[PDB]
Every structure is written in structure tokens, then in C-alpha cells.
4 protein chains.
Amino acid sequence: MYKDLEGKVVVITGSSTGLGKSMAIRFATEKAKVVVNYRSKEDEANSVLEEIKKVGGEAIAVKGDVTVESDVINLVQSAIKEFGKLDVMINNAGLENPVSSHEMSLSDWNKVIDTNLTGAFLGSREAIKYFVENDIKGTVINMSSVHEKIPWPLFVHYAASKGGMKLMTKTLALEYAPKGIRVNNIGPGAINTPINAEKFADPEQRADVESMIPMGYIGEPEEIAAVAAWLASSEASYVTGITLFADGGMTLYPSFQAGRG
Amino acid sequence: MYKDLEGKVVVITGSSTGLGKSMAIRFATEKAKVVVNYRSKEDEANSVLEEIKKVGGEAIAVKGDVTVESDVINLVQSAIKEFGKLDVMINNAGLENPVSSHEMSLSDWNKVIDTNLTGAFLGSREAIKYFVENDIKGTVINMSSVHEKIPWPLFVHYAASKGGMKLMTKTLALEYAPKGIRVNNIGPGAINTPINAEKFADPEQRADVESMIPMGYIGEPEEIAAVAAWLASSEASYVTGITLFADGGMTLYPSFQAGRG
Amino acid sequence: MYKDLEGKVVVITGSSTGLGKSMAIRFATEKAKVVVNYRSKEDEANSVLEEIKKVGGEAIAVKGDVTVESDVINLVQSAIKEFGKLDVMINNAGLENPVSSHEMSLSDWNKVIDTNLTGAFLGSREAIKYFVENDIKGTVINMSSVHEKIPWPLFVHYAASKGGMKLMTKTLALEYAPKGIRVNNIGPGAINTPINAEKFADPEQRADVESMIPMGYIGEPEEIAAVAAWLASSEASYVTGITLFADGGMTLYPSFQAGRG
Amino acid sequence: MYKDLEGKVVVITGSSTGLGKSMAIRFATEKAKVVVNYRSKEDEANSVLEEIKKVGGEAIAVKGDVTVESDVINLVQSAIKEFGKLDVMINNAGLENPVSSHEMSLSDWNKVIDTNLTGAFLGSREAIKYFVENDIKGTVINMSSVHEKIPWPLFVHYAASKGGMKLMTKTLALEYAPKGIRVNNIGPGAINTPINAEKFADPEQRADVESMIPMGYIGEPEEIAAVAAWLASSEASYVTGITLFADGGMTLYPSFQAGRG
Ligand SMILES: NC(=O)c1ccc[n+]([C@@H]2O[C@H](COP(=O)([O-])OP(=O)(O)OC[C@H]3O[C@@H](n4cnc5c(N)ncnc54)[C@H](O)[C@@H]3O)[C@@H](O)[C@H]2O)c1
Ligand SMILES: NC(=O)c1ccc[n+]([C@@H]2O[C@H](COP(=O)([O-])OP(=O)(O)OC[C@H]3O[C@@H](n4cnc5c(N)ncnc54)[C@H](O)[C@@H]3O)[C@@H](O)[C@H]2O)c1
Ligand SMILES: NC(=O)c1ccc[n+]([C@@H]2O[C@H](COP(=O)([O-])OP(=O)(O)OC[C@H]3O[C@@H](n4cnc5c(N)ncnc54)[C@H](O)[C@@H]3O)[C@@H](O)[C@H]2O)c1
Ligand SMILES: NC(=O)c1ccc[n+]([C@@H]2O[C@H](COP(=O)([O-])OP(=O)(O)OC[C@H]3O[C@@H](n4cnc5c(N)ncnc54)[C@H](O)[C@@H]3O)[C@@H](O)[C@H]2O)c1
């Protein structure tokens, strides 16, 4: 679909599952040279790699924890070592867990902030460092959430991490725009993934979330991979520092449908 | 580029020049059927129509003033009469003129609000009316501007029209998302078009504008038509109620570059 | 409470009822010289004036339709004629009516846009014109709504009017900030007023709206008058171009409480 | 000025200097009981404490590093132990340092995120924990910045910390609004404080900053403490989850003045 993506090197953190996996497969289909990432489970990457082989794509799997500076540095270097360059950096790794704010431990708060936000900073910093030092107009895509805008009770750490990612991305975008380096966020709504498999398999919980989505359905990973592929391409040549929400309308305030209030 | 766009009927207001023209050609290239629009004489639309023919596209030009209800209604009916249906409605017609707010006439204010906002309303209304009465999962793309967010002294009417268009679009998107009818805005930054041809002709004014664009260059119409094609496609299937900015970073506050403030 | 408001001339459009009335009474209590406004019913102003007399305040009632340029011009002049000056201009007049967007007539759309948005522009233009021509650091407060941000199905015209008012205010604020003229919006959530009396008297409808308000209760006009009084005072000396939401949390997405989604 | 503030217990982090100091004095003037905070030595807090004594206010100074959980907990307990309760918790402590993003160390990034965001979290958490376990309708005011919205090259960590603070606050406000616990942010623009004393000392840098402020002048701490007093008062009873900007117009995009672009 996107011809300019051919031969482009794409690194995606936490890409052995969910959205990250869907993005690695989509990029492989666009003839991009993908670098899949797994925290510790090298077995999880096997599946994505097989899917990538199935479409005649090229990719390697690199172990790396986004909260570990050396792992992030090594992840970017691995891409350059294997493919000779880096074009797109996608900070997709993330985690969440429901706890009432006044009962949330520092440990829980720090883990989410560290992975979701600090992890994205490290990945962004490394990709941009390479782009600057070698005069490459590469791009950085950060996997945010509708929650960088929609507050999230029980998930204050996640909301904060994403709200912070928003400003980080915008700052990075304004800072490196003169060098032609684009930095954007993708803001997914509810998307059928492993972290949601059990919750959404239950008709009661599935219907509840669906009632919060104006378009009436829970998105598929393909719908988000489509956003990333487009944002990375030259089609989005004049697009930077934005958050492209792919959420079925969640950010439109579903409680206000039918003229309520 | 987008296979799903083939055979789709796209109506674009004020598409004889600038962004509208570019989108009309881009949709022609996507093998879609296009209904171009001109305000006064059909001579104005022949350039676009010849461009569409050149790429093997199918199209017609229909006269219409977007502030005239019957004209807007006729425009939608003409598409349906000529191509049998309607899939994408793009409210692109617009106008602006600088005047200090406290000295701005009601006449000037009204001309801008009527065309930019009310005009967009009528077009969205007619297209959505058709989509609902026929349960068609159509889409409405409204051409906004960075000024639906960035205030604009001397263009208080333009800014308010786009700010109003933002809420109109969000409302329409929430109201019709249950029917799969997506409504999105595109927010262009400074784009080289006939309305800027003279201003950007003076290298001193072009340089002033470029200094407000983080990416350092005034955009080209193709960079916007790229956004319109994607938004209309099924690639943006889960995207509704958003404003996708393509401004090379304008909304990022250019005056705060290099840690200023 | 606010000492600098003593002797300040405050004009409030549509102040014979609801929030406007509460603001006129509050300003009178702050020893401000208030100019109440009624569209045609001079009898409605009687009540506000009596309430103003009850607190030992000073005020006059002026007839004026905000969609009529001459009425607006005359309203501002009346303040200067009676009290010798103008310090604060509050564009509070407004209207709404529920109609599905694809079924909304141009007449309905125009009436709401004309009163809510164009009416605010005229009032803002006149107040600012006076402020500029006489070197006065006066202020303009525009009565917006949570709907300048929250989409509103069935009320597309209202949402659009308020979204437009947001950009108008911001533009006016940036434009006249060099002259020390502040322009801000107040964004009320659900507030017990005449337009809501019948709807909220019904326990079922009252409970529905209350379920959309995080703080659990429908606000009182006094809670909004408190916002206006503060914004007009020198306490808000460094505040301009903002929208101060007084909504019990509506803009925080009530559908997302308890970690839903 | 605000009668309801008399006898209220206000805790303010990093209140020995700047904005924190000003708010502490302002709350003293409002006849409230204040708990001032200093990081290293109590010598630093004596200026504030003497200022509070001067106006007849009651107060104590409590040592505490906001990134140390036990210190934050002790700070809340000390207020409750000294004045019997807690009514207002103000997370003011903050820090920043310029470094190009791609060259920013994890250490620098962490120091800023930990103090600005995590520190604010701990304070909000402890205050809210107390408010919930005692069903007290307390309030939390978090000191953000225009940079929770305005991107800031060279301060990617600061910007992300405030962006994260915005979502944290919104989440906390939605989560606890049912209990009448209001949580709001204050977004100061450029304010003359010790962190800017040296930079604004050079008339060339002061002029550069002033040129980015629509209102033309760098704010004073009192202009911010004014906002804090109001937000804490019952005058803002229906205000929660907002960020009240006091920046003389910075968020209005100063580069777009006079119709530029
Ligand atoms: N699934 C959704 O509906 C949804 C909605 C909005 C945003 N998101 C965001 O999209 C991204 C993808 O989410 P997902 O649904 O696929 O979730 P996921 O949990 O399936 O994917 C996240 C991946 O990150 C990996 N990971 C976590 N911590 C890591 C670390 N320290 N180092 C390396 N890898 C690490 C995990 O092992 C996992 O495979 C996340 O950032 C998430 O917050 C998802
Ligand atoms: N050019 C830019 O840099 C830029 C930046 C942001 C937004 N926009 C927006 O994009 C759209 C396209 O702008 P453009 O640059 O091509 O401007 P344009 O003026 O060249 O295009 C608008 C077209 O609308 C037509 N038109 C105006 N009023 C009309 C009416 N009442 N009925 C019918 N046709 C009418 C005009 O004749 C014109 O051809 C507009 O909505 C504009 O506000 C443009
Ligand atoms: N009541 C709420 O809950 C709420 C919430 C958000 C925003 N608002 C806004 O606050 C303002 C006050 O609303 P309210 O609840 O008091 O409603 P209201 O209808 O009681 O007050 C509006 C007043 O405007 C007057 N008016 C209408 N059109 C006019 C015109 N053309 N010329 C002169 N006067 C005119 C009306 O006669 C009326 O007294 C409105 O702008 C409204 O949109 C109200
Ligand atoms: N000064 C401005 O122009 C301005 C503009 C926007 C926002 N702000 C914000 O307002 C707040 C006040 O800023 P300020 O200008 O007075 O800055 P400041 O640095 O003078 O005040 C912050 C105080 O926090 C203390 N502090 C820092 N880290 C701490 C820690 N870990 N534990 C305890 N105390 C700690 C510092 O010693 C200092 O006295 C900050 O949150 C700042 O980011 C200030």
C-alpha cells in the first residue's frame, strides 16, 4: 500500500503480542524490515516472526526491557547492526492494573510510569539521537491511548503515563521538526487484544465497553496497525506532534449521546 | 493506493482550486467517482475536470453556493443522480479576510460564518440525511484549519467558524457513530494555494510564515489530499470525530522552540 | 468580596433570568453598577432590579436583542450614558432546542448560531471597541458551556455556537492582550435555571443528569455567578483567553468512572 | 477575602520560596492554618514563617522531600497532628533543567518526573486517603504549568511531568468527585520567582520572554496565589478537574498575533 515504506527499518517495542504484533505484521506486509521485541519471553516473538514469514517479510527478534536503558540502547543498535539503518521507532510497550488511587502503592505507580512513559522516552531518545547524528529524517510513533485525554479512575498511573507521553511527543515533535524528524502518537480506544480477551469474552463486560463506544464495536488490532503504517509513510509528510485517535468515538463523550444532560 | 475507494462517490465543495482541487484529483487517482463544485461559472471547474480525465477518472462539475440551502441539496442529489449513490461528502469551501476584531463589520463576520460553518453544516446535514434514510455507512470530512485550535487575530470570524466546525463535527460524529457514519476534520497549516500565492510571493512574508512552521516549509496541497484519501478509506475505519492536523507542527506553539520562555 | 469591583460598570446580556440574573445580583452585591438586559419583556427585568435593590445595589434595565446590531450598540452606549463608563461586558444571552442534526432546519441552526455566537461577537466587538478607543483595560466574559468541548447530539447548533465562541474568545484575548483587555469564557455544566426547571423537577430526568455529573449534583446559579465575579476582578489579573469550567466534573468523561472501558 | 477559608488547614509542598511561599502567605491572610514545607534545612522556611506571623497567621514548617514516600506521609500527618485536620493539599514542589532531548540522561529525566509527577501523586494520594477515610470534602490543588499543554524543547521531562500531572489530576477529580473532593490544576505562565531571577535579570532575555506573553508582562507570585485562594474556597464549589491557566495569554499561541501565518 505504502511504497515509500519498502526497505525502511521499523523497530517496535513489545511487539510479540497485541497491537505491537499487528504492527510488525502490517509493516512486514509493506515490505519494511521489522525488528520485533520481547521483554524476556523469546517464545512469544516466535509467533510474530512466523506470521511475518507467512507474508514473505523480513524481521528479527531482539530481547529488551524498556525500563532498562541498556536494553533500549541495544534494541536500536541491533536494528542498525542487522539492517544497516533505522527509519521508524515505535514505542508500543505498556502495562496497566486497576487500583483505587488513594490505595495505589508507589511500586505500582512507578512500574506503570517507568514502562509506559520513561520507556517511551528512552526509545524516542535513542531513535532521535541516531537520526540527528546521521542526518536522517526518520520518525517516531508513540503508542498512547484515549486515556492521554480521557481520565481513568483506578488507572491514575496509566492516565498519567499517557498524558505525559502526549507532552513528550509534542515536545519532541516541535524540537526536532526543523530536522524533518516527525513524532506522533496513536490514541487507541478499546481494541481486542490479549489483555482484553477474558474481559471481553464475557457478554456482560463486552456489552458494557461497547456501550461506551459510539460506533458500537470493539476495534481490531488491524485498525490500529493501519494508523501506524499511514503515519510512518510519506503520506503523512506534513503531520507531526499530533495524536491520531482510533477509538470508535470514545473521546466524543459517550455519556452525552441522544442529547442527555 | 486505497482499493476500497474505487467506485466510491465523493462530493467536494469549492473544488475548482486549491485543496479542493487536489483532493478531487487524488480521489480520481483512487479510482473514485467525483462531483466537483464551483460557485459561479463552470469555466472555473474545467482545469480540475481535465486533470481528472488525464488520470482516467470519472467526474462532473456542479454549480453551487454552500450558503444556499437548495444549492447544497441539489449538489448531493446531483451526485446520487449521476453516480447512483454518495459515499464521501467533503465540505471544503471556505473564505477569510483580515480585519481587526473591534472594527469588523457584522457583514464580514456573517459572510465567513455562513460559508465556513453554516455551509459545512448544510453539506454534512444533507449527506448524513441521505446516509441515514438509506442506512449507508457513509462519511463526512470537514475541512477545518489549525485555527479551530490556534486563535487568529484579524480573523476572529474565521477562527470562530472553524472552532464551531470542530464542535459541529464532533457532535455529528457522536450522533451518527452508531450508524457507522464517520465524521472527521482535517486541520491544514500553511498550504501553498491560490489564497496564499500572492502573500507567499513576497520572500519576506514567505519567510515569516516559514518561521512559524516547525517543519520549516509551507505545505503543498497533495500533503492534505493524502490525509483526505486516508480518512475516506477503510484504513481509518475506527476513526471518527477527530481533527487530523497536517501543519508541519504549527499547533505545537512555534514560539517556544529552543526552550524559550 | 472583590473590592476592585466597586463602581465598575457591568453589562450583562439576557440577565433578566437564570445565570444572567444571578450574575447581575452578584455584581450588585460587589457594589458594581449593573446594566441588566431583556430582549422584549421589560417585566422580567423588574424581578432582577428588585433583587438588586434588596442588596442596596444600583442598576438599570435596557431593552436589546443581541441578534440586532443596533440593540447591541445601544446596550453598550446606554451603560456609558447612564454610568459614564464600561468596565465589564458579559455576553450571557443564549438559546437551544433539541433536533436530530439531519432533521435540523436552517432556520433553527441560524437562530442558535446568531444568538449564541454572533450575539457574543457583537457584544464583544462593542465593548472592546470602547475599551480601545478610550484606553481602558476593561474585560469581556462570554458565557459558554461545557459544550464548547463536549459534543452534543440533537444540539449541533448549540455545540457549534459554543465551539465558535471558544475560538472567538481566545482570538479576542490574544488580539487585545497587549492593551491589557482580558477576554475569558465561563463553561457551565448543568445548572438549575428556568430552562431546566420542568426537566429537573421530574425525578427520572433529574437522576439521569445527576448520573452524568461526577460531583453528584446539579449546580446552582450562584456557583456560576461566583466564577464571573472572580474573573472580572483583579484577582484574575493574569488570566485571559481561558475557559473556566464550573461543571461538577462533566468534562472529565462521566462514562469512564469506576475504571469502565 | 474568602470567609470560608478561615480555620482551614492548608499544606503546601516546596513553600519556602516562589509561588509556594506566596500561596502560604496568601492563605495566612485568608486566616487559614498553614503547613509550609522545605527540602533540606529549616532556615529556608523562616522567611515564609515570619511573613505569616506578620499577618497574624498560624503556621509550622515541616521538612520533607516529595519523592520520599515516608516524608510525604509525615507531612500530611504533621498537619493533622498540629492543626487537628487537613482541608487543602497543594503539591507545589518542582524542578527543571534544559537539555536537548536526544542528549538528556535517564538520571535527569527521572529527577524531574519523580519530583514533579510522582511527588504530586504521593501528595494527592495521602491527602485524598485522609479525605476518604474520614469522608471529608477536602481539595487538592496541583501546581502545573502552561507546559502541560505547551510543548517545551529542552524541557521534555518537565513538559511530560506536567502533561502527566494534568491526567493525574483529571483522573483523581473524576474518581473522587462523588465524595465532593475537588482536584484542580493551576497553570502559571512566566512568573517572577527565584528560578527566573537570574534569567530575567538580563534585559535581553526578559524582553524575549515578555515578547511571548500577549499581556506583555511577566507575572508576579501574588497573581498565582490569587488563583490558589479562589480554587480552595467555596466560591469554586462546582469546579473540579480543571487546569486554570494564569499566563497572560501564553497558551493562546503568541506567534500568531496580528494575523501572522
Ligand atoms: N489494547 C488496547 O485496547 C489499547 C487501548 C489504548 C492503548 N493501548 C496501548 O497500546 C500498547 C499495546 O497494548 P496491547 O493491547 O497490545 O497490550 P499488550 O499487553 O498485549 O502489549 C504490550 C506489550 O508490552 C510488553 N512489555 C511490557 N512491559 C515491557 C517492558 N518493560 N519491556 C519490554 N516489553 C514490555 C508486553 O510483554 C506486551 O507484549 C500499550 O502501550 C497500550 O497501553 C492499548
Ligand atoms: N490554503 C490554506 O493554507 C489553508 C489552511 C487551513 C485551512 N484551509 C481550509 O481549506 C479549505 C480550502 O481552502 P483553500 O486554500 O483551497 O481556499 P480557497 O479559497 O482557494 O478554496 C475555497 C473554495 O471555496 C469556494 N467558495 C467560497 N465560498 C463559497 C460558497 N459560498 N459557495 C461555494 N463555493 C465557495 C471558493 O471560490 C474557493 O475556490 C477551506 O475550508 C480553508 O479554510 C486552507
Ligand atoms: N443553565 C445551564 O445549565 C447552562 C449550562 C451551560 C451554559 N449555559 C449558558 O449560560 C447562558 C445562560 O443560560 P440560562 O440557563 O440562564 O438560560 P436562560 O434561557 O434562562 O437565559 C438566557 C437569556 O437570554 C435571553 N435571550 C435569548 N435570546 C436573546 C436575544 N436574541 N437577545 C436578548 N436576550 C436574549 C433570554 O430571554 C434569557 O433570559 C446561556 O448563554 C447558556 O447557553 C447555561
Ligand atoms: N516560576 C514560574 O514561572 C513557574 C511557571 C509555571 C509553573 N511553575 C510551577 O510552580 C511550582 C512552583 O515553582 P517555583 O517557580 O516557585 O519554583 P521553585 O523551584 O522556586 O519552587 C519549588 C520548590 O520545590 C522545592 N523542591 C524541589 N524538589 C523538591 C523535592 N523533591 N522535595 C521537596 N521540595 C522540593 C524547591 O527547593 C523549591 O523551593 C512548580 O511546580 C513549578 O514547576 C512555576
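Start at 1 and count along the chain as shown; that gives each residue its number.
This deposition comes from X-ray crystallography, 2.0 Å.
Yeah, the Cβs are placed from backbone N, Cα and C, and that goes for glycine too.
Marked as active site, proton acceptor by Swiss-Prot: D:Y158. Residues annotated as NADP(+) binding site in Swiss-Prot: D:11-35. Taken from Swiss-Prot, the feature substrate binding site applies to D:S145. Among the mutagenesis results in Swiss-Prot, D:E96 to A, G or K has the note: Heat stable. The residue drawn here is the original one. Quoted from Swiss-Prot for the published mutagenesis D:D108 to N: Heat stable. The annotation that Swiss-Prot gives for the mutagenesis experiment D:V112 to A reads: Heat stable.
Rounded to a whole number, the C-alpha distance linking D:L19 (NADP(+) binding site) with D:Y158 (active site, proton acceptor) is 17 angstrom.
Listed in sequence order, D:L95, D:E96, D:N97, D:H157, D:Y158, D:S161 are the same-chain residues six or more apart from D:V112 (mutagenesis position) with CB atoms under 8 A from its CB. Around D:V35 (NADP(+) binding site), the same-chain residues six or more apart in sequence whose CB sits under 8 Å from its CB are D:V9, D:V10, D:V11, D:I12, D:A59, D:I60, D:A61, D:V62, D:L75, D:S78, D:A79, D:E82, D:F83, listed in sequence order. Cβ crowding, taken as the number of other Cβ atoms within 10 Å, peaks at D:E96 among the mutagenesis positions D:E96, D:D108. In sequence order there is nothing to list, since none of the recorded positions D:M23, D:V35, D:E96 has a CB under 8 Å from a CB of chain B.
For the recorded site, D:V11 (NADP(+) binding site), the DSSP three-state label reads strand. D:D108 (mutagenesis position) sits 19 Å from D:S145 (substrate binding site), taking the Cα positions as reference. In this structure, D:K31 (NADP(+) binding site) belongs to neither helix nor strand by DSSP; it is coil.
Cβ neighbour count within 10 Å across all protein chains ranks D:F27 highest among the recorded positions D:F27, D:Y158. The Cβ of the residue listed as 'substrate binding site' has D:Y158, D:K162, D:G187, D:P188 as same-chain neighbours under 8 Å, each 6 or more residues away in sequence. Counting other Cβ atoms within 10 Å of each Cβ, the lowest count among the binding-site residues D:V11, D:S15, D:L19, D:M23, D:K31 belongs to D:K31. Checked against ligand 4, the recorded positions D:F27, D:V35, D:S145, D:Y158 give D:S145 as the ones with a Cβ under 6 Å from it, listed in sequence order.
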